[PDB]
Amino acid sequence: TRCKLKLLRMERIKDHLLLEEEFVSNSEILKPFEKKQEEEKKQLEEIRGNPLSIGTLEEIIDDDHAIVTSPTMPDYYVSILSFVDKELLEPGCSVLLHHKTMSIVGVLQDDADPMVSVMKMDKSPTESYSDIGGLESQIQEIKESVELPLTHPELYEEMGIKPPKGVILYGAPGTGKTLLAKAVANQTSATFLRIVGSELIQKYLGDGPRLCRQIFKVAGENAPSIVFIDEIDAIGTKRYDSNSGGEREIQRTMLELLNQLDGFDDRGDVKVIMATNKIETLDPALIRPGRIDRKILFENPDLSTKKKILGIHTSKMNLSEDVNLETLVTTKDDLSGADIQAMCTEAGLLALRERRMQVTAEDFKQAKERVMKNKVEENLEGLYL
Amino acid sequence: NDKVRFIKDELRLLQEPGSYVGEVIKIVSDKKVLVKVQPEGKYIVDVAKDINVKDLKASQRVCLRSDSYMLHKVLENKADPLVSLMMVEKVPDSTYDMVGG
Amino acid sequence: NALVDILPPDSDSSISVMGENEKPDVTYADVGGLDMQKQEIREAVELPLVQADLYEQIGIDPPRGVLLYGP
Amino acid sequence: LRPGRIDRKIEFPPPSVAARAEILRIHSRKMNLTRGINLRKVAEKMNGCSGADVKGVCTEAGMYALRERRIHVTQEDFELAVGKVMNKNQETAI
Amino acid sequence: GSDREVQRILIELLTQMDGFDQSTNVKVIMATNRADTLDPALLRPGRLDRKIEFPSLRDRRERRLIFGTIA
Ligand SMILES: Nc1ncnc2c1ncn2[C@@H]1O[C@H](COP(=O)(O)OP(=O)(O)OP(=O)(O)O)[C@@H](O)[C@H]1O
Ligand SMILES: Nc1ncnc2c1ncn2[C@@H]1O[C@H](COP(=O)(O)OP(=O)(O)OP(=O)(O)O)[C@@H](O)[C@H]1O
Ligand SMILES: [Mg+2]
């Protein structure tokens, strides 16, 4: 408070003074700016004038010439003049052309695209680690692969071992595969690209690889980056039948994803999170240990663990003193953590239909009973015993 | 008098340099605007000194005077994409009283 | 490109009103069955032109555009 | 259908004989009437299954008004309409 | 390019189909022998409204009627 304002007050009037000194004594000397400066800006503007025609640099020839394509049809063998970085002009780049006699007078253009914005999450999830009730061991296999080499890159470089690459979070539904991704995406504050696996099937032919080549290029540019692929199970199992390339198409796209993930490229820093619920379907080439390094696995929360999960959802909630948290845990016998969240949400909704702020013991008992009936047991382990 | 001063001088105004209609794609902080004349490509061109670049914003149909294509004025009508998709589907407004049953 | 004058609304039409003598020879007499269809389309196309008033009075929306599908 | 994924599930039964009467009245407010017509008795007689069908009884009644050049939607028109709408629906639905 | 030019023709038709309202004009009457390929943006209400059916099946009465007029 006292000292931060006090040092800023000295720095910001000392900055003022130095900028005045540089401005006065570089205007009276003609070798620096002065005479060249007041004529180049006015000339550069005036000579080329307007309209500046945008075009696309089709290709560049090493001799400061180029072949540029106007949308109006005529192509041109132009020259590359003043005020352009000649290494920045490459195929695909958009250039501004001098309309009287076609020469590249520069590129001033950001070229912002909806292709980079669609991958990008401006995420601010209220979730932080330790909104995961228990399953503490699993959290600390994920943080050692993704988050920790950004905090302390010292440990892996002292040891001499290359950081582990890639993870797959799989298990039963409701164990928080998505909830862990959100915790670890919040801390790192790396570029977090998100792309659901369903999107990689689209109707046209051969578009699958173009879409898959695009995602990883945005990521490699934005290192350090995370690419979370949600339910990559979806492309194997389903058959939307919009894509008229059939199953042959889905296979050729898959092979593209395999090359972008390691292959020949030698990309920058790109961690990958691959969430799935059924690892069987997934092509054995993808899961192969070399592209992914650690296969984290989850299981159905226990009776001791479910107390921790319940404590998180019941804290935010307002309660009467008549509630007993312990009788809601024991009745359910092996029910995931997704159901516990819905059981709290359902109770607060019953109390809001009765229009009383408190969530009493009865709203909990009606909600818990309704949620057990909605479920559907598991005829996988019923077969068994 | 307003009439006859206008008729005689009207012949010299009708040898117009023409005009064009573009649309603001995006602006930049050199006081210049990227506008698309529809049949052709796009052009980066500056505003006349009098209007501002603050007046101009997302997808305003703009006037141009064909010579340097100088932007002259915002046009009454705007073109916005989200209104046009809900218009072509065509769903008529309803009320709780119509549903009743 | 100054707008020096106007033209009529009937003019500068690529495709003009036929019927002078190109009107086809078929009539309701040559047509046979499909009696349900004849009645529908006469109610859809013919009755609104001759009598607009009937539709407003009764308070039904007039059938506007007509579509014909079939194999 | 997992717990917590949606939040509410609405079911719509086909309209009862009580509901049909209300729904048939909302469409009848737009067009003429005649004293003494019981919009309730036409809903019962119509077996039906949809409110789409119900709206078609009103439009078809207006078609029978044009052919005779009536001045008002009368009790005879609904009895003819019910039939035309029900017979057309049963030939395509069976 | 070919597709991008048809989209313009199809937008105009839809726009002026709602402008036709409150004229003596009866809207466009149009036929197609295909029904699966139609754009459903035409068959929304307020544009094309009435759908005519032409059957392929002929019962015994309706068949004699067609034979009668040709013969
Ligand atoms: N271990 C857990 N601790 C606390 N809350 C949990 C846990 N697991 C799930 N939840 C709650 O359930 C909600 C939904 O969970 P989530 O979307 O992660 O399920 P999932 O297992 O990813 O489902 P899917 O099989 O569809 O991927 C979370 O937002 C969270 O509130
Ligand atoms: N009800 C009928 N009475 C008399 N002749 C008929 C009848 N129906 C069809 N025809 C005969 O069949 C011919 C074929 O009819 P038309 O060419 O109009 O069929 P369409 O529905 O236009 O077929 P398309 O799908 O090729 O357009 C008619 O020119 C007519 O001679
Ligand atoms: Mg999930």
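Numbers in chain A come straight from Swiss-Prot, and the residues shown are 53-437, in order.
Quick reminder: no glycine exception, Cβ is built from N, Cα and C everywhere.
Here Swiss-Prot flags A:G223, A:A224, A:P225, A:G226, A:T227, A:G228, A:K229, A:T230 as ATP binding site. Secondary structure at A:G228 (ATP binding site), taken from DSSP and collapsed to helix, strand or coil, is coil.
Under 8 Å, Cβ to Cβ, and six or more positions away along its own chain, A:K229 (mutagenesis position) finds A:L221, A:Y222, A:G223, A:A327, A:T328, A:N329, A:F350. While the structure shown retains the original residue, Swiss-Prot records the mutagenesis experiment A:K229 to Q with this note: 73% loss of ATPase activity.
According to its DSSP assignment, A:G223 (ATP binding site) is coil.
Burial estimate for the binding-site residues (A:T227, A:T230): highest at A:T227, by number of other CB atoms within 10 Å. In this structure, the binding-site residues under consideration are A:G223, A:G226, and the one with the smallest number of other Cβ atoms within 10 Å of its Cβ is A:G223. Proximity to ligand 3 at the level of Cβ atoms, with a cut-off under 6 angstroms, picks out A:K229, A:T230 from the recorded positions A:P225, A:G226, A:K229, A:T230. Within 10 Å of its Cβ, the residue among the binding-site residues A:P225, A:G228 with the fewest other Cβ atoms is A:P225. Listed recorded positions (A:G223, A:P225, A:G226, A:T227, A:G228, A:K229) with a CB under 8 Å from any chain D CB: A:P225, A:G226.
Proximity to chain C (CB-CB distance below 8 Å) holds for none of the recorded positions A:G226, A:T227, A:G228, A:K229, A:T230. Counting every protein chain shown, 15 other Cβ atoms lie within 10 Å of the Cβ of A:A224 (ATP binding site). Using the Cβ center of A:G223, A:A224, A:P225, A:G226, A:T227, A:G228, A:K229, A:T230 for ATP, the list of other same-chain residues with Cβ within 8 Å runs, in sequence order, A:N329, A:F350, A:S388, A:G389, A:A390.
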